[PDB]
Amino acid sequence: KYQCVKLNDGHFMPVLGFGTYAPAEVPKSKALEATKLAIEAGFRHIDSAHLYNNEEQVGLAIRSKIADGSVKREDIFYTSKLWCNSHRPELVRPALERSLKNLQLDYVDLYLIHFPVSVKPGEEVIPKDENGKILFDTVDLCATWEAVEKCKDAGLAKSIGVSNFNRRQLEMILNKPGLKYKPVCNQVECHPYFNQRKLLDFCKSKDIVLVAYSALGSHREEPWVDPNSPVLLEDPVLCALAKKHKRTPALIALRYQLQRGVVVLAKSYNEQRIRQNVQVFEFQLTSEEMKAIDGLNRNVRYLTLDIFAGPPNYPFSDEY
Ligand SMILES: NC(=O)c1ccc[n+]([C@@H]2O[C@H](COP(=O)([O-])OP(=O)(O)OC[C@H]3O[C@@H](n4cnc5c(N)ncnc54)[C@H](OP(=O)(O)O)[C@@H]3O)[C@@H](O)[C@H]2O)c1
Ligand SMILES: O=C1C[C@@H](c2ccc(O)cc2)Oc2cc(O)ccc21
């Protein structure tokens, strides 16, 4: 269904969203078809990023569902993200305008700082030196946020937020001198094996929505995810609750987040699963079942973004 949460700037965010990242080996055209099917199934919140190299396709999909009259622009909540190669203040608006041009949309509903570690400016999203290590850059993320705030001023992003920020980095933005807009959200990995209780409580404490990514246990694309990590959707408790409720493990995992106050994303380029995942609104977990899923917490982070560790801004060294 279309139920939403009110953000701290007064905009409304659909509580279920459609993830659009797919591994590099997935052809770009598949993003176009999956996003159309997502909108037909009921999805109104759509999550992309300049990193995903799909905004031309995702924009084509959204504007085709507008053109055929299925939805109007105001019904769609579209998220993009500012990548690490344009953290520098003077490059922030160029990057947003470049996403909008690829999308052929006048504005995004939500613009996020994608990841707090900066890299060398340029066309390459992961620039590398001769020994294969990332060419990091040195940027004041408070200066980045101010340039992101100016993007809201200009009406090019209706809301603004962050992703992959730990509590320290959230506090750096929240307590910045002259802050215009708080982040409306922190988009972070969250699933029953990494349920982010502490970070979720902290966001709640500052009127920041936690948006769960990798909520079904991630794409598991090598070399980003350890292939020896456990597979979330094989979990016996999730599978047992799925049987009990006549649902699926993915649907238990998404319902879990909805009942604990989290906005949840779900990626699928599969028509059946796309349509399946919107069924998260048709059933309820009992409080005893929520507690059983709470017990699944394992400290298994699927997406470490290890290749960016080293700089002070690497977000996952802190406890949360
Ligand atoms: N740093 C960031 O901000 C960041 C990082 C990671 C992700 N994200 C966002 O969050 C989204 C979701 O995370 P994710 O891409 O890691 O994936 P995910 O939502 O955790 O799960 C995707 C995987 O689960 C499968 N799946 C989907 N629905 C299913 C169902 N009902 N039953 C069984 N399997 C199902 C997908 O396969 P099929 O496609 O074949 O269904 C795919 O293999 C991303 O697309 C992106 O929008 C953001
Ligand atoms: O799966 C990953 C690993 C990594 C990454 C993905 C693609 C890429 O081109 C470079 C890095 O960061 C991410 C950020 C995202 O928002 C979504 C997925 C991933």
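In chain A, numbers come from Swiss-Prot; the residues present are 4-323, in order.
Placement of Cβ uses the backbone N, Cα and C atoms for every residue, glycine included.
Database features (Swiss-Prot):
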- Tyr55: active site, proton donor (ACT_SITE)
- 20-24, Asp50, 166-167, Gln190, 216-222, 270-280: NADP(+) binding site (BINDING)
- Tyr24, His117, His222, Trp227: substrate binding site (BINDING)
- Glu127 to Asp: 30-fold decrease in k(cat)/K(m) value for progesterone reduction; no effect on the K(m) value (MUTAGEN)
- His222 to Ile: Marked decrease in k(cat)/K(m) value for progesterone; 24-fold decrease for progesterone reduction; 18-fold decrease for 20alpha-OHProg oxidation. 95-fold decrease in K(m) value for NADPH (MUTAGEN)
- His222 to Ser: Marked decrease in k(cat)/K(m) value for progesterone; 10-fold decrease for progesterone reduction; 3-fold decrease for 20alpha-OHProg oxidation. 10-fold decrease in K(m) value for NADPH (MUTAGEN)
- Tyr305 to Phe: No effect on progesterone reduction (MUTAGEN)
- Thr307 to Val: No effect on progesterone reduction (MUTAGEN)
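Here the C-alpha separation of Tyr55 (active site, proton donor) and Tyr24 (NADP(+) binding site) works out to 6 Å.
Ligand 1 lies under 6 Å from the Cβ of the following recorded positions, listed in sequence order from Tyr24, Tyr55, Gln190, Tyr305: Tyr24, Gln190.
With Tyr24 (NADP(+) binding site) as the anchor, the candidate recorded positions are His117, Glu127, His222, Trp227, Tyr305, and the one with the nearest CA is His222. Here the recorded positions are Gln190, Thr307, and the one ringed by the most other CB atoms within 10 angstroms is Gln190. Using a 10 Å radius centred on the Cβ of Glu127 (mutagenesis position) and all shown protein chains, the other Cβ atoms total 11. Under 6 Å, Cβ to nearest atom of ligand 2: this is the test, and of the binding-site residues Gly20, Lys270, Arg278 it is passed by none. A strand conformation is recorded for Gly20 (NADP(+) binding site) in the three-state DSSP classification.
A distance of 17 Å separates the Cα atom of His117 (substrate binding site) from that of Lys270 (NADP(+) binding site). Under 8 Å, Cβ to Cβ, and six or more positions away along its own chain, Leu219 (NADP(+) binding site) finds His194, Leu235, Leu236, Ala253, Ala256, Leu257, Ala269, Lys270. Residues within less than 8 Å, Cβ to Cβ, of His222 (mutagenesis position) and separated from it by at least 6 positions along the same chain comprise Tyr24, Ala25, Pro26, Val228, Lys270.
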